[PDB]
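Below: one structure, written as structure tokens.
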Amino acid sequence: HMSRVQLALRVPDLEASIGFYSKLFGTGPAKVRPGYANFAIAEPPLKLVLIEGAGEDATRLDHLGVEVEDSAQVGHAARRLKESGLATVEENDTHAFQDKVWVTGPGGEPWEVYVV
């Protein structure tokens, strides 16, 4: 029943940003690949994703998310959101590539509820 927010930022300089966030949260990234890095932060509970943008001058929000523990949680979330009247798109186990629900806010900000 626990979850944590996911904050995905599109950054102009991945290397600079990896350094900054390591110092900010006091821990190194969990995964680094060309073009992206992930941090799993304990306090505050957070999944931080850094995506190389390079074709822009300043950091911008890429997407937002809620990372849940299992497939059953994604299902419950999907049903609750749909019941609430939100327009949702869902991909889930009945084995899925990824168990996930997508919704978008009125200002265009995209949200995803998912399992790692």
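The first residue you see is number 1, and the count goes up from there.
Heads up, header says this was done by X-ray crystallography, 2.0 Å.
Using the three backbone atoms N, Cα and C, a Cβ is placed for every residue, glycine included.
Quick look at what Swiss-Prot annotates:
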type: BINDING; residues: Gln6, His63, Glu112; note: Fe(2+) binding site
type: MUTAGEN; residues: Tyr36 to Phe (Swiss-Prot position 35); note: Retains less than 5% of wild-type catalytic activity
type: MUTAGEN; residues: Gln98 to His (Swiss-Prot position 100); note: Retains catalytic activity similar to the wild-type
type: MUTAGEN; residues: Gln98 to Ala (Swiss-Prot position 100); note: Retains less than 5% of wild-type catalytic activity
type: MUTAGEN; residues: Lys100 to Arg (Swiss-Prot position 102); note: Nearly inactive. No change in iron affinity
type: MUTAGEN; residues: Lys100 to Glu (Swiss-Prot position 102); note: Nearly inactive. High decrease in iron affinity
type: MUTAGEN; residues: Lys100 to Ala (Swiss-Prot position 102); note: Nearly inactive. High decrease in iron affinity
- prompt: Which ones are near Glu112 (Fe(2+) binding site): of the mutagenesis positions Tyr36, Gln98, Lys100, which have a Cα within 10 Å?
  reply: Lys100
Task: Name, in the order they occur in the sequence, the residues of the same chain whose CB lies under 8 A from the CB of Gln6 (Fe(2+) binding site) and which sit 6 or more residues away.
output: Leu46, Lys47, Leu48, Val49, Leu64, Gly65, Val66, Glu67, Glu112, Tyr114
Task: Measure the gap spanned by 3 unmodelled residues: take the Cα of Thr94 and the Cα of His95 and state their separation in Å as a whole number.
output: 7
- prompt: Which residues does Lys100 (mutagenesis position) neighbour through Cβ under 8 Å, counting only same-chain ones at least six apart?
  reply: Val74, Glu90, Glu91, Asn92, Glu112, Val113, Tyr114, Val115
- prompt: What is the Cβ neighbour count of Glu112 (Fe(2+) binding site) at a 10 Å cut-off, with all protein chains included?
  reply: 19
Those residues of the chain, 6+ apart, with a Cβ under 8 Å from that of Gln98 (mutagenesis position): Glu91, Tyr114, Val115
Task: Quick one: give me the count of other CB atoms within 10 A of the CB of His63 (Fe(2+) binding site).
output: 17
